[PDB]
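Right, one structure below, let's go through it.
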Amino acid sequence: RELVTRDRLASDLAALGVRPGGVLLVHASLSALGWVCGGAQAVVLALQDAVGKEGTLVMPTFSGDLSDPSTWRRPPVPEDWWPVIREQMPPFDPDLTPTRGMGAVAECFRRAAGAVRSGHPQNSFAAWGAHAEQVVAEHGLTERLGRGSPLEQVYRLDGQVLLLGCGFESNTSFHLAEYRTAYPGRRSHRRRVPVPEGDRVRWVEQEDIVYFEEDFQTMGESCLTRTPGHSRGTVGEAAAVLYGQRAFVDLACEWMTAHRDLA
Amino acid sequence: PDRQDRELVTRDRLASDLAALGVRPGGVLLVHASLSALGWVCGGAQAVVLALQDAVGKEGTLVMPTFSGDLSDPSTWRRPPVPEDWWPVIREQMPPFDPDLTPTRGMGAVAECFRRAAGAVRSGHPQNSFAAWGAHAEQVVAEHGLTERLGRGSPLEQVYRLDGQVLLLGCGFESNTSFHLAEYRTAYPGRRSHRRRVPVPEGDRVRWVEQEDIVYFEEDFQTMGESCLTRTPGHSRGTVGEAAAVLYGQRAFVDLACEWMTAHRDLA
Ligand SMILES: CC(=O)SCCNC(=O)CCNC(=O)[C@H](O)C(C)(C)COP(=O)(O)OP(=O)(O)OC[C@H]1O[C@@H](n2cnc3c(N)ncnc32)[C@H](O)[C@@H]1OP(=O)(O)O
Ligand SMILES: CC(=O)SCCNC(=O)CCNC(=O)[C@H](O)C(C)(C)COP(=O)(O)OP(=O)(O)OC[C@H]1O[C@@H](n2cnc3c(N)ncnc32)[C@H](O)[C@@H]1OP(=O)(O)O
């Protein structure tokens, strides 16, 4: 591993094209960077250096565990436990609820001085900087990753997306394209969301779009090459991709309508 | 019980088990927790924080070590040691301790969750901070000085002053920080001092301050622990979920610890 510092990461982010004063949605891997002097704290500081005082950093802070136990599959739980879990699950707390599968950087980021987290109990985002409150305000149940969500806010704020040591499999912005596009064979289903109600949760059944993630690599690579101003490069030891979210999401809508046809 | 023989443990079950162990409502409580020891916690670390907040109540105070031992000189790193060439770079480029940003190391999921709770506050020592929540939180974390990082003018001293209790939740006397308060207070036979480098925050950089400190001796923790505990009036042993738990009065125990070291420690 290469010894990588706060200053080196910040300079490499500027070399990739991270706009001072811009809104930046970050999908980060800590272990891909090399050996980070100061670890996840050094990564967060370098990202704040890159965007500057007038910039904004946004990161997914998903808490997938706050979901019906019948859906659980990494460690599935006994069926006899399901009703106790449903009644006793603590409600989402933006300060207390940890992230799952988001990475050490977002988990370190969410608590930063000035960082604010959105209200969705499963798909919240944390933001820091000039437009942080706007990014996280009124995150609705209707389209958790679409209209009235922080993904829509990054779009309206003409932000960039940084894939830092991870690829299109972590590209949340494709979900914004999925909600906006009536592509052939688009499906819906009913989901259970635990909505906070004091010290308890109130399970609310809601309809939602069924996401499709199999073509993320083919769609990403095709949309990325057609996104004007995009860049590829190395930040530390990590392979990185930087792109304008607006142009890219609009191309993803065009890709889904032309190339998706579900069984 | 699941495939892995773990039993379902809930926030309400943990708070009641804590009340049954003897956790006092309105009291100051210093916690040393293991999440895996508890069983399968419904809501994980967040459910342990909430159950501990329920046990002490609104008038109570929770305190936990939030140590960030990586903020030390690279020459001392052993678990993951780094090339000697990197040491001057590491010394120059290490970010300063930030109470909001710096993660804990070796503290566990519960402390890591706790430190960010609404109303929790964290002390200023770059290696040995504590986080506190509740009625006397600000008092507990306020005076964190360099002279005795785990002694006079440290959150361990505030727990003592406020007549707090100590909870060892699924871990034992190897995690008992209160022993360090006794170590500073007692001139036991072979007590040593050494010099240590502490990175002090200086804006965006660290300033490496060499300071004198007491050398901690930890090999007798279990022997001293069992001896002081059995003589601590009103202590309790019990079960919190699946975890073996110990609850004791910090003032009486720390005082017994000082007497134990004077009588049984003789360092060469
Ligand atoms: C359907 C959808 O698309 S939405 C989901 C959106 N997802 C995201 O935004 C997540 C974006 N991030 C990713 O995708 C990533 O690839 C991840 C987090 C899932 C995987 O990345 P990893 O690098 O494997 O994990 P992470 O970033 O948590 O790093 C911790 C690892 O770094 C290492 N590490 C620890 N300290 C340091 C340091 N100073 N320097 C370098 N590495 C370190 C350790 O190897 C650690 O592993 P351990 O904690 O098991 O010992
Ligand atoms: C010199 C001195 O005396 S001062 C030092 C004082 N130290 C302290 O106060 C720390 C107090 N804690 C301890 O001593 C503990 O024994 C520790 C933290 C060192 C080890 O405890 P562990 O239970 O092994 O770890 P921790 O509490 O972080 O729990 C995480 C483990 O819980 C498990 N886990 C995760 N979710 C759940 C859940 N819902 N339910 C139950 N277990 C879970 C996983 O195994 C996890 O480990 P992973 O992150 O590898 O997946």
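Chain B uses Swiss-Prot numbers throughout; the residues present, in order, are 14-281.
Heads up, header says this was done by X-ray crystallography, 2.0 Å.
Using the three backbone atoms N, Cα and C, a Cβ is placed for every residue, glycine included.
Per Swiss-Prot, acetyl-CoA binding site is recorded for B:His45, B:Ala46, B:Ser47, B:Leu48, B:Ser49, B:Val54, B:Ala122, B:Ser188, B:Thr190. Of all Cβ atoms in the shown protein chains, 20 besides its own fall within 10 Å of the Cβ of B:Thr190 (mutagenesis position).
Among the mutagenesis results in Swiss-Prot, B:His45 to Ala has the note: Retains 1.5% of activity with CMP-5'-3APn as substrate. The residue drawn here is the original one. Every protein chain shown contributes to the tally, and the Cβ of B:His45 (mutagenesis position) ends up with 24 other Cβ atoms within 10 Å.
As a published mutagenesis entry, B:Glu187 to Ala appears in Swiss-Prot alongside the note: No change in activity with CMP-5'-3APn as substrate. Residues within less than 8 Å, Cβ to Cβ, of B:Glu187 (mutagenesis position) and separated from it by at least 6 positions along the same chain comprise B:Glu231, B:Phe234, B:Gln235.
Looking at Swiss-Prot, the entry for mutagenesis of B:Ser188 to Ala says: Modest decrease in activity with CMP-5'-3APn as substrate. In sequence order, B:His45, B:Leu181 constitute the residues six or more apart from B:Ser188 (mutagenesis position) in its chain with CB-CB distances below 8 Å. The secondary structure of B:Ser188 (mutagenesis position), as reduced to three states from DSSP, is helical.
Quoted from Swiss-Prot for the published mutagenesis B:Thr190 to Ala or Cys: Loss of activity with CMP-5'-3APn as substrate.
According to Swiss-Prot, the experimentally introduced change B:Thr190 to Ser is described as follows: No change in activity with CMP-5'-3APn as substrate.
Residues near B:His193 (mutagenesis position) in space but far in sequence (CB under 8 A, at least 6 apart, same chain), listed by position: B:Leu163, B:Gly164, B:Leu169, B:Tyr229. Here Swiss-Prot describes B:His193 to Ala as a published mutagenesis experiment; the accompanying note says: Retains less that 1% of activity with CMP-5'-3APn as substrate.
If you draw a 10 Å sphere around the CB of B:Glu231 (mutagenesis position), it holds 13 other CB atoms from the protein chains shown. B:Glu231 to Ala appears in Swiss-Prot as a published mutagenesis result, with the remark: No change in activity with CMP-5'-3APn as substrate.
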Nearest of the binding-site residues (B:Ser47, B:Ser49, B:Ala122) to B:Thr190 (mutagenesis position), judged by Cα-Cα distance: B:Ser47
Local backbone state of B:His193 (mutagenesis position), from DSSP in three classes: helix
Candidate with sparsest Cβ neighbourhood (10 Å radius) among B:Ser47, B:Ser49, the listed binding-site residues: B:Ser49
